[PDB]
Amino acid sequence: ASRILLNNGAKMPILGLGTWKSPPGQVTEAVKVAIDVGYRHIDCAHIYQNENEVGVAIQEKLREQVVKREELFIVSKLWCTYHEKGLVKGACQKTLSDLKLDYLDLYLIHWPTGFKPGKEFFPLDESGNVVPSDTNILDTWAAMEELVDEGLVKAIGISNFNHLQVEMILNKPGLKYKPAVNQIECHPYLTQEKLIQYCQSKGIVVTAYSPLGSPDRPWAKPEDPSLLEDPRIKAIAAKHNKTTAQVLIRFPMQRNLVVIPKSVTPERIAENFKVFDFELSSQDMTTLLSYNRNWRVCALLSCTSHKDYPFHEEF
Ligand SMILES: NC(=O)c1ccc[n+]([C@@H]2O[C@H](COP(=O)([O-])OP(=O)(O)OC[C@H]3O[C@@H](n4cnc5c(N)ncnc54)[C@H](OP(=O)(O)O)[C@@H]3O)[C@@H](O)[C@H]2O)c1
Ligand SMILES: O=C(O)Cc1nn(Cc2nc3cc(C(F)(F)F)ccc3s2)c(=O)c2ccccc12
């Protein structure tokens, strides 16, 4: 089955296309190809600074009558510099304008940390610390709720929230919408068992990002572990006559997760979608979960003093 039921009654495709680090010079082509081979879910963000070019590709394929808007599941995220309640609608509408859409299927608080408002996306002080804003999770969530009620977005959720942060929202007195999705890093080196169990037990759908271990993350170090190059995973893949990437994508699908692998290479975009024709065994699943090492590609150290830094907590 290709989609998962959200708590707003909408269905979300469990396989989507990631766009972080896709240059504007290629994401337009990536999205056109992805739509052509079956992708219906695109994961976007203002901070990826390519939303216009994603937009160009969606609009053209609608025009080309390849797909209808209702068939598409378009996701974007509120960046940290816009957590002030007065700044949220504006940030959402900028994304909508860039994407040439009149609604988003899902809009996420990108990170639980608010940053000092301004032009700069990562404001740092003279000594390299991120400059926080005096905003809090709940007031930001309230502002996300207004976007639903104004029809700009069909569902709202969070990303990179620990279970206590998620709980803050669930337990909010006067809560209008429960989060639909929590999008978190997840792969065989960071298996997220406790956070996944929590979220699923609250009927919050989990999206796994960086499922291939983000080998193009800009701060990669040669000594870092490399999922696509792990000979153990390569061995599972060889056994199924699939690539290592296909195995890494299928793995979260069998944990009832949504997964959003990124590529701008047309051959890989196609390859990555071809994962509904095979099953990983119970042993394969057990084996892949045993590789957990609590290793994160996304965890900017200049943020570790923010009051809302999410990764001090065990989960
Ligand atoms: N919520 C958040 O905080 C957050 C954080 C990080 C990521 N995400 C989202 O999750 C998406 C996926 O994560 P990610 O971009 O970090 O990394 P990823 O999807 O784990 O890996 C993308 C890297 O894998 C390569 N790749 C893709 N398919 C391949 C294949 N079949 N064989 C070999 N290499 C392949 C890509 O190369 P080419 O593109 O050059 O083909 C690129 O270098 C992002 O794009 C973004 O949409 C969200
Ligand atoms: O954001 C993307 O989608 C990918 C992403 N991840 N990271 C690593 C980060 N680590 C963080 C940690 C916190 C923290 F909450 F923990 F404080 C807050 C914010 C961040 S950004 C980046 O630095 C980044 C820069 C530009 C575009 C995308 C990204």
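Quick note: numbers on chain A are straight from Swiss-Prot, i.e. 2-316, in order.
In case you wondered, yes, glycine gets a Cβ from its N, Cα and C as well.
Look at Swiss-Prot and you will find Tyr49 tagged as active site, proton donor. Taking the Cβ of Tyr49 (mutagenesis position) as reference, residues of its chain lying under 8 Å away and at least six apart in sequence are, in sequence order, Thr20, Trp21, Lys22, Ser23.
Taken from Swiss-Prot, the feature NADP(+) binding site applies to 10-19, 211-273. Applying an 8 A CB threshold to same-chain residues 6+ apart, the list for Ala271 (NADP(+) binding site) reads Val34, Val38.
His111 (mutagenesis position) falls outside any helix or strand according to DSSP and counts as coil. For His111, the entry in Swiss-Prot reads substrate binding site.
Annotation of the published mutagenesis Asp44 to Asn in Swiss-Prot: Reduced glyceraldehyde oxidoreductase activity; the original residue is retained in the structure shown. All protein chains considered, the CB of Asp44 (mutagenesis position) has 26 other CB atoms within 10 Å.
For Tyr49 to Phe, Swiss-Prot lists a mutagenesis experiment annotated as follows: Complete loss of glyceraldehyde oxidoreductase activity.
Here Swiss-Prot describes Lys78 to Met as a published mutagenesis experiment; the accompanying note says: Reduced glyceraldehyde oxidoreductase activity. When secondary structure is read from DSSP and collapsed to three states, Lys78 (mutagenesis position) falls in the strand class.
What Swiss-Prot notes for the published mutagenesis of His111 to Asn is this: Reduced glyceraldehyde oxidoreductase activity. A simple way to gauge crowding: the CB of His111 (mutagenesis position) has 20 other CB atoms within 10 angstroms, across all the protein chains here.
Within 10 Å (C-alpha to C-alpha) of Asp44 (mutagenesis position) lies none of the recorded positions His111, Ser211, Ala221, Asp231, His241, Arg251. Taken in sequence order, the recorded positions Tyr49, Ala221, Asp231, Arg251, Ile261 that lie near ligand 1, meaning a CB under 6 Å from one of its atoms, are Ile261. Separation of the C-alpha atoms of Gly10 (NADP(+) binding site) and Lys78 (mutagenesis position): 20 Å, rounded to the nearest whole number. A separation of roughly 21 Å, to the nearest angstrom, links the Cα atoms of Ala221 (NADP(+) binding site) and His111 (mutagenesis position).
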